[PDB]
Amino acid sequence: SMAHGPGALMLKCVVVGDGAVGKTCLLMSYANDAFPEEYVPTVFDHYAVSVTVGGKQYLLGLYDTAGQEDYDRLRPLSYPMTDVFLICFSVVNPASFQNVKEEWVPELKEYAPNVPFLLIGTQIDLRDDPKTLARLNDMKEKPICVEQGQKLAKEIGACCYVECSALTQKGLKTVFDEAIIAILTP
Ligand SMILES: Nc1nc2c(ncn2[C@@H]2O[C@H](COP(=O)(O)OP(=O)(O)NP(=O)(O)O)[C@@H](O)[C@H]2O)c(=O)[nH]1
Ligand SMILES: [Mg+2]
């Protein structure tokens, strides 16, 4: 190794889900072990981190994707040779939860048929924020709870349900550990 540093098998994880569920922030927060305080992009640059699985090392490549409608056309460009997807919804946006079964799961079933994926509930620090709960209880909506995520993950055939907050980093480690296990599960 005079020409280059440590190297390793590269794996590819792509993140999909609704506008404003926290995909980008989930990725920047995992990568930098801090919530992005400065300027947050629509889409985070391709980025990888080293992990140590079962005494073997791997580079987990992290691909972000926009969930709006300007970025519809070009999104499936990210999908080829993916090893695992994360389908994110925000536990304080029920509408994104209903878009799992009805928008993100069909898209994956059409383009990466036999690629495993997880179901990730995001922004769980808002689940009991006074300001948020009340904005929600204006529409007699309430936050998605843990039991609803687990149930939904089974129906759709996700490998599991994991929750996190990008803000405090709770659950983040588990999200990506489980993405790896789901891949390295021969
Ligand atoms: N409190 C809290 N806010 C969060 C969290 N994650 C993201 N946010 C906030 O949620 C908003 C959108 O975040 P973002 O990561 O851009 O979501 P996105 O899914 O990437 N959006 P897009 O599809 O358009 O790229 C921002 O105001 C951001 O600060 C979280 O875990 N907790
Ligand atoms: Mg994004």
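Our numbering is plain: 1 for the first residue shown, then up by one each step along the chain.
Cβ atoms are placed via backbone N, Cα and C, with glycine included.
Feature annotations, courtesy of Swiss-Prot:
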| type | residues | note |
| --- | --- | --- |
| BINDING | 17-24, 64-68, 122-125 | GTP binding site |
| MUTAGEN | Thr24 to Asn (Swiss-Prot position 23) | Loss of interaction with GOPC |
| MUTAGEN | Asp45 to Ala (Swiss-Prot position 44) | Loss of interaction with GOPC |
| MUTAGEN | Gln68 to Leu (Swiss-Prot position 67) | Constitutively active. Interacts with PARD6 proteins and GOPC |
Checking the recorded positions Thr24, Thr65, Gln68 for other Cβ atoms within 10 Å of each Cβ, the smallest tally belongs to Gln68
The correct three-state DSSP answer for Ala20 (GTP binding site) is coil
One should report the C-alpha separation between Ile124 (GTP binding site) and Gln68 (mutagenesis position), rounded to whole angstrom, as 22
Sparsest Cβ environment (other Cβ within 10 Å) among recorded positions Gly17, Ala20, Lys23, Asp45, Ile124 belongs to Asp45
Whole-number Å distance separating the Cα atoms of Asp45 (mutagenesis position) and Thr65 (GTP binding site) is 10
Binding-site residues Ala20, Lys23, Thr65, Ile124: those with Cβ under 6 Å from an atom of ligand 2 are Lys23
Recorded positions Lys23, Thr24, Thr65, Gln68: those with Cβ under 6 Å from an atom of ligand 1 are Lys23, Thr24, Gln68
Cα-Cα, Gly17 (GTP binding site) versus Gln68 (mutagenesis position), nearest Å, comes out at 9
One should report the C-alpha separation between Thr65 (GTP binding site) and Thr24 (mutagenesis position), rounded to whole angstrom, as 8
As a whole number of Å, the Cα atom of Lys23 (GTP binding site) is distant from the Cα atom of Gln68 (mutagenesis position) by 12
